[PDB]
Amino acid sequence: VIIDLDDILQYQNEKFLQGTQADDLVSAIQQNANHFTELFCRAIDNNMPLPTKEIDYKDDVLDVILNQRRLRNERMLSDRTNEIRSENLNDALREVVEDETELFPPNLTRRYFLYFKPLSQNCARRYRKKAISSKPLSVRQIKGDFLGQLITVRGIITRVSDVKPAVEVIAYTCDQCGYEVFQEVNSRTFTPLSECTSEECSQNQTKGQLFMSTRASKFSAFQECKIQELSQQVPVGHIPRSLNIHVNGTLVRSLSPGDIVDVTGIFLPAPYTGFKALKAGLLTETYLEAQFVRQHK
Amino acid sequence: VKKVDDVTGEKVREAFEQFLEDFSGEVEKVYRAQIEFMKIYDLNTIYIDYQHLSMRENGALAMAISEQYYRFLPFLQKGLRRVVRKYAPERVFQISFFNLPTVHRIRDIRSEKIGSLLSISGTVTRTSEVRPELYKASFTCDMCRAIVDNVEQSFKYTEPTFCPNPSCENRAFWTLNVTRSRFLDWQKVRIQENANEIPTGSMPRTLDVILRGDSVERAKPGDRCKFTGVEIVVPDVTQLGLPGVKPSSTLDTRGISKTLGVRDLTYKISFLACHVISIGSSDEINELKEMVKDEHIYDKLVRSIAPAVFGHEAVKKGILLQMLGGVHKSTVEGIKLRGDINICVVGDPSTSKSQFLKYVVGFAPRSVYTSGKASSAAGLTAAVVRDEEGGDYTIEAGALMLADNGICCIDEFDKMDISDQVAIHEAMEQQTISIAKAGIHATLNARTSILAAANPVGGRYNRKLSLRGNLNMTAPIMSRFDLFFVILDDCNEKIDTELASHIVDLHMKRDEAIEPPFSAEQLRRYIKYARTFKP
Amino acid sequence: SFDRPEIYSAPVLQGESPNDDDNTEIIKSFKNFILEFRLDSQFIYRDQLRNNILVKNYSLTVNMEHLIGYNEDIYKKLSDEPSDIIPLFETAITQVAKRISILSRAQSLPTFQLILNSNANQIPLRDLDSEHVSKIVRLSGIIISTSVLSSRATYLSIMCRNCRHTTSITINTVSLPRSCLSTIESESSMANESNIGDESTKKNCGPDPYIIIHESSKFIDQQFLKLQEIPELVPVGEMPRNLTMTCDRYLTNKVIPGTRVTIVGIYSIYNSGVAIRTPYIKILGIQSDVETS
Amino acid sequence: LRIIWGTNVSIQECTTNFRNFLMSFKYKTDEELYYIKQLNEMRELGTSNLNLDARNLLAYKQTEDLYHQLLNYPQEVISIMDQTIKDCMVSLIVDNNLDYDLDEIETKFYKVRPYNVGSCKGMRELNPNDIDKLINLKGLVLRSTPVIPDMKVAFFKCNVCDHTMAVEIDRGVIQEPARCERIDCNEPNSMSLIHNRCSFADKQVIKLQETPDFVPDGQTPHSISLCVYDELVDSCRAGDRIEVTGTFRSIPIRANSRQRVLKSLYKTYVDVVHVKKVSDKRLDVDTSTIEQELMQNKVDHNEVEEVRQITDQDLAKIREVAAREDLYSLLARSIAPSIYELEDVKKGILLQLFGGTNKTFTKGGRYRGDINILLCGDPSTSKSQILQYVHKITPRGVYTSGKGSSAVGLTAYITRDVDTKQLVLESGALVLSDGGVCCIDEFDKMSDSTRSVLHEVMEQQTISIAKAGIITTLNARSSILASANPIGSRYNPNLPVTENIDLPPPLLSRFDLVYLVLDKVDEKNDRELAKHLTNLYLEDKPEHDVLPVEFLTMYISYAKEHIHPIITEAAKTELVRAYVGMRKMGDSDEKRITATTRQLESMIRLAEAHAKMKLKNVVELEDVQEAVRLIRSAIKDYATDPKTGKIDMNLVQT
Ligand SMILES: Nc1ncnc2c1ncn2[C@@H]1O[C@H](COP(=O)(O)OP(=O)(O)O)[C@@H](O)[C@H]1O
Ligand SMILES: [Mg+2]
Ligand SMILES: [Zn+2]
Ligand SMILES: [Zn+2]
Ligand SMILES: [Zn+2]
Ligand SMILES: [Zn+2]
């Protein structure tokens, strides 16, 4: 899914011109892009329509698993509601039903990726705004104050890594209690679990041993690219510098060496990696997270 | 607390004892006589032919031992000890099997036979120094001063598991006493695939062989040996990073009251050998006398060298008299006078010089063949392998060191570099190589002979110029080649027809049209005998 | 600079066949007993639990004869291992009370307190001995002294005074952590950097670096009692025997000295010869005979 | 009815469909039941592996869904098929009362190997969502690690009562007992592990050089890692071209040996389930080189076949074709149909492919029928397309340029493995091409240092290495096909060939044949060639009495493998006479290629190759005469002046 900011700006201006109030979602997204991804994902999940085509033998195993998970969710919900009503102890019934039951979170049932694209100079000029996110910049000009923003970089690619699977959520299965345990990961390294964490094994005295299940895990297609300055941007008598870009999801394989491109991305920090002896405080390493690519040819 | 027992292990023990006491136109019994010999001569090992062990009890013992040698070895030791006590009055005893029905290749090993006795053949590449091995340790307890003795190790440093006296309940806290323990001699050897078993388009394999006790220092680098012994496994830390799932071990938490030691199981295959024999008098002194009493013996000898090549009697007479060398002299002032002979054969590529080199390398006892450009300074001379996994450095021999008191064949001699030319020069000057690397200094013997093949500098031997003008060698090395044989082409009809007839005879008839006066074994026997007269 | 990863689960399959003597099955059986047991065609325990929740008294009073009548196995298990079974029944009560309260609200609870009553034969105070240690006993006596109410913690919020790492503790001999937990707890990638600074000096908060924040903690009531044999039956020429009892929460301020009472409790010990220990009782139930109106 | 969680497979439905497909299927010999006779032949011969062509399932109506289920969920489907196959075998034996000895089959195992999975788009084109799917690859083997044992049953002992335990691995984990199971002895933490008493399996890792059909823009070669287990170990040798079918896998790797920390980014490899070592577009490996490997395969009971199968109908057709009298010219015309005329060049290429007879003297001594060829001529002729055809038709070989090579790179080297972090040896081009054809382009730009090594290989087909860590001699039994560009712009016919080519005259005498491709202007030949070339562009796809490539390869392979010509006296006399004649003719020097014994060897090899062609077993006068005529024609001595070594431009015939 591609969210364009020109559409948002048009929506805001349409709301304004006829009087009713509207907030500057454009500025908010521009300044804190990394936080709005989850808001958009949840808003979409609250509205996704039902499938109009049955699931056949020519469909993806991923979709098969997602459908199974959703049906299983519905099954536990209905079973719990029936059991609670049987006791003779509807909004309250529903609320206790959600409270007393476990589910598969929305992120393990989503099947799509979400990306943003910058504000066009033409649209900003027509609406009398300043499109910060679409002003090309060199790696020279990108300083610390730009961290956490959505920015556009103009450069020439020099190196691209192969596509490899990056893990986001690991899944284990407990034979003792039949539960599935999900462990998040957002670091360059992680540690595997050993003993169960489900409710039954937690309360019991004899706990089961977890095992790893690759198919149920949550993987991401990941590439890293190096971008370099153009000749005309380097000041007099200096050497061009570089920058690091990350590509995740369906945007991979879109960059090849020698390409002169404009890349839109969120600027994020990363932990320090130099020598200890030269560390003075909380130093950080930076990278760009890609959202949109535009070729010059 | 009675100890569980292996009825099959015992049964095989008594079966082995019955074999020892029973297996025997004068009849004789071999094993009792060998035990008497061992008592007489103060030895430690017994030699038990595998074949003799087969023709009893329908061979069930033979199999059981073969596929379960590891399990039953202690019971065999126990039976040997008991029979020795019965029929004769600390000693560590060893058994040695040999003469197995078949021999396997290093390329044909499999994990199915782990722990089984078998036989292998290969070429040795390296050997380490003999070092003592911890065999049966002694420990002192800490919370009490109790002493435990004779703790077996079984291929890894093992400690006592529980204090023997209930007065102290110590476990896993001990100190090793190096003053009243026993040790055994221990050596490591590296063997390589033999030349003619290497499959198409592949590089040779290598394998480790552990030698214990008196079998140590029986291998020699550069020889072909047959080993018989057990196949084992040892830990391997390097396998991390390979694809696949590597077994892990974790403790069972079920059934233990409540109110993390995980290990990895990667390994590599090794070989703990028990018998090693090199693989290449008697009535034949009669034939030796008969042949030496000949009168044209020299002519027959000369005719017998390199029968597959036509002519070149002078070159044959050189290859002979290079096989037999002079005598080394020592002067009172310490001056040493050489007794070796070196030969150079000069010719353009179209000639048949390389056949002489191939014949010599195929026939001579200690010989190594090498090409000018496919070698290196380290390949010649020697190298130092400092990464001896258990301790100090070791020396890996080179081409020159190989064939010591032998012959080295150098093809494409004219392409050798200045550095290796200097190395060969030093080898001829003094029979030594000086190694100085990684701060290690050493001197190694190279009492060798050199057979070199050289091409004219311009491709063709310009007969107008002199030998110095035709060759590319340096004056120092050139001065010490006492024989230069230049081979050239002469066009003549009878010679041409004879040569064509000979070649076609070889192709059509193959081995039939060779008929040399003497065979390889006879020639080797004669040379060995004649090499010890010192005229 | 990242946040902390999460962990969670969900049921999919059926594990091994449940065994009878496991905590989950014990809880299920206790819940069934609470919600089903009938006497005179009444749901006595469900009704009184509902009334207690309405009255804001988070306790349930149970009689052991009813339990032995309904089921014997769990009765024996409770009589033999009281310290292990009571928490299970307490959490079952809490689970049921959650549903009752949430339904009633439309139409933040603590752990409910179990109170036991009984009428089986008592044991004279002079016949307690080793065999009764850790079992459940019934006694009769006269109260002679009650101490003043004490204070104990049930939920503590603590902070490390050096690196300001915060955490919480819940009770239901707990001690504060001896060393800072921020090291073993690798919350975030940036936490690893924060755990080091100013060159080579390693981060060490010291021993006992934690302090309690009283503005955000919860406490309960505890009390001590003394019980002595009836003076009538004392042997001649010997002073009587007495014994110490501990009660808490809703069993405080129930009696006054001079009352003749029956007590249901646990025979336990503590350390205050070579291996001697001082016995005492944990109060589970009190029954008065009505004195000095 | 009852699916498996995460999948959509139903065990009952799948097994029923598989049994029905086995009991009813045919190619529509084509009307008879197919898998029934395969099963019967298998149970007759004792084999345990069934090679299933995954395309077959897509024809029958029922299994149109089992095909996709097999592609998507191989793990369950393979086991289901194995169980169904065993049940079918027992049913087949019992329902007809053949014989009552069925315990062996009821006890043994079976396996099914899919080998025709749909086309793949190359390894780099896959995505994370393709893990644990079935795919296939094409590549060239480079290296294979030695056999690695993998534990399957762990053996424990009690150090106080000698009680022994056996534990089975479970998904790669071993559950070590914490207490002795004996009632008398239940001491805690008494179990010890005896490594030598365990039972181990076999595992091997192979490095593959993938050669995808479709290559995107700016993409370079790479390597892949394959895991083989049990029987398949040692079934591949470096230099072989193979087609592999396996499952796509993933795994995390420990950051370091000390810790138990893992890396987020995963490592990918392949798990081999089937290997195909044969093709219809290329010859079959010369069985004279893999003698021991065949016996090893028979011992190991691995069912991989090295050479293709031949039917009685095919043999009859081969005999019929060999019976005719224009076979030689027919085959010559067949080789490289896209190349016009050059009849003698094509004949030489054919004879090279056929090769001579390999003698072997008991008591030591080797002779090989390899034939070396060098091409000289005008730069603009079709002397390079010949190299491509031979490279793509031969089983093994490497195509190299003179200036882009090195002495070490042609023989061997030592390199650090990036995974195991140790040093391992690797093979050069000349060793990789063992048993095949090595193509060298621009042989006259190669340095003297580089050219030095070719002498030994062309002399005795071996290479001797004395380098750090290795001292040994390797086989290099490969033929040489080389091309060269004459000095300057055009081959001047007013100078001797030695003054035209930039090679030492002595080196030329080693080659068996030397070809001079001269370009002469003639209207008829120009018209013919121009029409031939222009015809190819008449329609968007090719449509050009020529045998098909499959039949040609089948014939050549059969001839190479099944016959061995021998020489006779009538041939010997002619050989001697012709060699003496050559030595005499031409007897002031460096005007021609001086005759030597290599020429007599060339006659022997070429006569043997001609006799081997046309399915004979005795070399004779016709073969000898043809060989001598071809040798003379290659250098076209008929148009040469035997006094000055010049060419008469008007005598050569196009
Ligand atoms: N006899 C022929 N048959 C078919 N094509 C030919 C012939 N002679 C020349 N050609 C054409 O001319 C070109 C020959 O160039 P090429 O063979 O690459 O040069 P080289 O002499 O280096 O091999 C090819 O494109 C080919 O199509
Ligand atoms: Mg070309
Ligand atoms: Zn669990
Ligand atoms: Zn002790
Ligand atoms: Zn702290
Ligand atoms: Zn035991």
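Sequence positions for chain D are given in Swiss-Prot numbering; the residues included correspond to 177-204, 220-735, 740-782, 786-852, in order.
Structure determined by electron microscopy, 3.3 Å.
Yeah, the Cβs are placed from backbone N, Cα and C, and that goes for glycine too.
Contacts of D:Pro570 (ATP binding site) defined by a Cβ separation under 8 A and a same-chain sequence distance of 6+ are given as D:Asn676, D:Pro677, in order along the sequence. Swiss-Prot lists D:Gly568, D:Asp569, D:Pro570, D:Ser571, D:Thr572, D:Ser573, D:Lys574, D:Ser575 with the feature ATP binding site.
Per Swiss-Prot, domain 'MCM' is recorded for D:518-725.
Of all Cβ atoms in the shown protein chains, 20 besides its own fall within 10 Å of the Cβ of D:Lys574 (mutagenesis position). While the structure shown retains the original residue, Swiss-Prot records the mutagenesis experiment D:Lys574 to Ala with this note: Loss of MCM2-7 complex helicase activity.
Shown in sequence order, D:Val708, D:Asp710 are the same-chain residues outside D:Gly568, D:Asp569, D:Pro570, D:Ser571, D:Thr572, D:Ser573, D:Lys574, D:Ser575 whose Cβ sits within 8 Å of the Cβ centre of the ATP site.
If you draw a 10 Å sphere around the CB of D:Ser571 (ATP binding site), it holds 9 other CB atoms from the protein chains shown. The 6 Å Cβ screen around ligand 4 retains nothing from the recorded positions D:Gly568, D:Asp569, D:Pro570, D:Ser571, D:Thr572, D:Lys574. Distance from the CA of D:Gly568 (ATP binding site) to the CA of D:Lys574 (mutagenesis position) is 8 Å. Highlighted here are the binding-site residues (D:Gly568, D:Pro570, D:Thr572) whose C-beta falls below 6 Å from ligand 1: D:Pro570, D:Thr572, in sequence order.
If you take the C-beta of D:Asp569 (ATP binding site) and look for same-chain residues 6 or more apart in sequence within under 8 angstroms, you find D:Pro677, D:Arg681, D:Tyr682, D:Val708, D:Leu709, D:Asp710.
D:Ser575 are the binding-site residues among D:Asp569, D:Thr572, D:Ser573, D:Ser575 whose C-beta comes within less than 6 Å of an atom of ligand 2, given in sequence order. Within the same chain, the residues at least 6 positions away from D:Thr572 (ATP binding site) whose Cβ sits under 8 Å from its Cβ are D:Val708, D:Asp710, listed in sequence order. Long-range Cβ proximity for D:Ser573 (ATP binding site), meaning a same-chain Cβ under 8 A and a gap of 6 or more residues, is found for D:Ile530, D:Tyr531, D:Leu533. When the neighbouring Cβ atoms lying within 10 Å are counted for each of the binding-site residues (D:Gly568, D:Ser575), the highest count belongs to D:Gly568.
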